[PDB]
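Here's the structure, in C-alpha cells; my notes come after.
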Amino acid sequence: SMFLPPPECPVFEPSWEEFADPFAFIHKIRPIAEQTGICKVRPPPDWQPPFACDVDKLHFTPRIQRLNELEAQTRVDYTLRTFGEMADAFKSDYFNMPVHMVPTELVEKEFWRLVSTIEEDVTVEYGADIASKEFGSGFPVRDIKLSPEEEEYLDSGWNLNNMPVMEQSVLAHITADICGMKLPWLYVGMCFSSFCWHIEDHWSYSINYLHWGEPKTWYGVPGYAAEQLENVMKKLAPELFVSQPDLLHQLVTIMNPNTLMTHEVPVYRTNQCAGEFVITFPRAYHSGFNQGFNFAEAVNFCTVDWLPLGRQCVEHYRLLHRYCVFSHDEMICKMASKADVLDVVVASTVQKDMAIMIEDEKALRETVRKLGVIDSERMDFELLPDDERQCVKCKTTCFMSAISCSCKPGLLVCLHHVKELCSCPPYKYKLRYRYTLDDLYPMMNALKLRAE
Ligand SMILES: O=C([O-])CC(=O)C(=O)O
Ligand SMILES: [Cl-]
Ligand SMILES: [Mn+2]
Ligand SMILES: [Zn+2]
C-alpha cells in the first residue's frame, strides 16, 4: 500500500585483510553485487578517516530542485554553516519534530508521496561540485601540515582521491582531460534533495563515501536490467529520450521504484549512513535522496573487469548518437604505449581488448576501401580538440581512423558513416588513420610480453 520498500541490497563488512586492497575486494564481491547493481561497504570499525573543515570558509552555490516524479531535470550562495542551518530548519519545520527523531522509513514514505502529488510543490537545494580551492576533498590530501592520523589515510586506496590513480585502475592512464570524471565530486545534501535515475559515463563504476550527517537513501538496478528500465521509462516519459545537443543536456528524472518493480525490473535499496561506502557497478541504474543535512564524496573508476563493457558502451553511444567523454581506443593505445610499466593483469586484459579493436578496425578499413576511398594519410587524432574530431553523424570521438573530404574542410565521419560526410564521390575522400595495421600488431605484442 502507498510505498513498498524494495528489498535491501547486499552489505559487506570486510576484515582489515580484505579491506587492505579495494580492487581485490571489489573483484571479490562482484559476483554478488553485480546482481543487485549497488552494494554497501562498511569499513573496519577503526578505519576512521578524520574529517576537518571550517564550516564558515567553505562556500558553494546551491542548485534548486523541484520534486516532481517524471519531470525532466538536467544532470549538469551558502557557507556550509548557513546551508546546514537552512537544511535543519527545513526538515524540523516540515515534520514539526527534532531532526534525529524523524524515522528514516517515514522520510522515505513521505518523499514518494510528495513527488507523486501534483498539489505539493516542495522545492529544496543542494550542493554538487568537484574538489576545488574554494571547496576541497573530505579526505586528507598532501599539501598545510597534517596530523599523524591524517597521514595514516593519505595513501589509503579507499581515500577517494587515490582510487583513480591506482595501478589496478584504468582511468589513471588517460592523458586526455576528463576532470569531470577522474576527480572526486562533493555533495552537500538536505532532506529530500535527490539524485535522478542514471548510470555513469562510459558505464564506469562509482564509489560514494558519506563523510558525515544523516543517511543517504539509495535505489539500484543491476546492469543486466538496464534496457528493461529504460523501456519502462521511455513509455512513461518519452521526452527524456529525445536526442541531446551535448553532454551538458542529459535529461533525467525521479521515478518510484515500485513502478519499476510493477514492470518486473529488479530494484534494491539501502540507507547509507555516515562512514559507509556505496559502490555502483557498470551500467547499474541508481537514484535516491538525502534524509537530512549531510556531506558525501564520490568518484568514478574503471577496473580491468570493465574494459570490454567500456568498448560496448562506446558502441551503444554510437547507436544513440551520444557524445563520448573520451576515446576508448585512445585510452587502449595509450596503455599499449606504456606496456612495460603496466601491471601484469592489466596488460593481459588490455591485450585482449586491443585484439578486438584491431580486428574490428581491419574489417572497417576493408569496407571503406571497397567504397572507393583510396587516398590515405596518417593523422595524430589525439592532438585534435574533441569537438574537432567527432563524427558528423554519430558524434563518436574519432581516434583509430576517420574520413575527410576537401569539399568539407575540418569535417570528419567515423568509418561507419562514410556516406554521411558530403555529396562528393568517394575518390575525393581521404582515410585519416592513427596507425597502420602493421604499427598496431607490435604494440599488442609488447602487452603480451609484459603479461608473459
Ligand atoms: O550518483 C551518486 O554517486 C550519488 C549522488 O550523485 C549524490 O550523492 O547526490
Ligand atoms: Cl509534487
Ligand atoms: Mn551516480
Ligand atoms: Zn559515425
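Think of each number as a place in line: the chain as shown, counted from 1.
Yeah, the Cβs are placed from backbone N, Cα and C, and that goes for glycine too.
Helix, strand and coil counts from DSSP across the domain 'JmjN' (9-50) read 16 helix, 6 strand, 20 coil. Summarising the annotation, Swiss-Prot assigns domain 'JmjN' to 9-50.
Swiss-Prot lists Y126, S206, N208, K216 with the feature 2-oxoglutarate binding site. Under the three-state DSSP scheme, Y126 (2-oxoglutarate binding site) falls in the strand class.
According to Swiss-Prot, the domain 'JmjC' annotation covers 152-318.
Per Swiss-Prot, mutagenesis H198 to Y (Swiss-Prot position 499) is noted as: Abolishes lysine-specific histone demethylase activity. All protein chains shown were included, and the count of other CB atoms within 10 Å of the CB of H198 (mutagenesis position) stands at 15.
According to its DSSP assignment, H286 (Fe cation binding site) is in a strand. Taking a C-beta cut-off of under 8 Å and a sequence gap of six or more, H286 (Fe cation binding site) has these contacts in its own chain: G37, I38, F195, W197, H198, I199, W218, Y219, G220, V221, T280. The feature Fe cation binding site is assigned by Swiss-Prot to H198, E200, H286.
Highlighted here are the recorded positions (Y126, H198, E200, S206, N208) whose C-beta falls below 6 Å from ligand 1: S206, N208, in sequence order. In the deposited model, 8 residues go unmodelled between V76 and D77, whose Cα atoms sit 18 Å apart. In sequence order, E200, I279, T280, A298, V299, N300, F301 are the residues of the chain that are 6 or more apart from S206 (2-oxoglutarate binding site) and have a CB within less than 8 Å of its CB.
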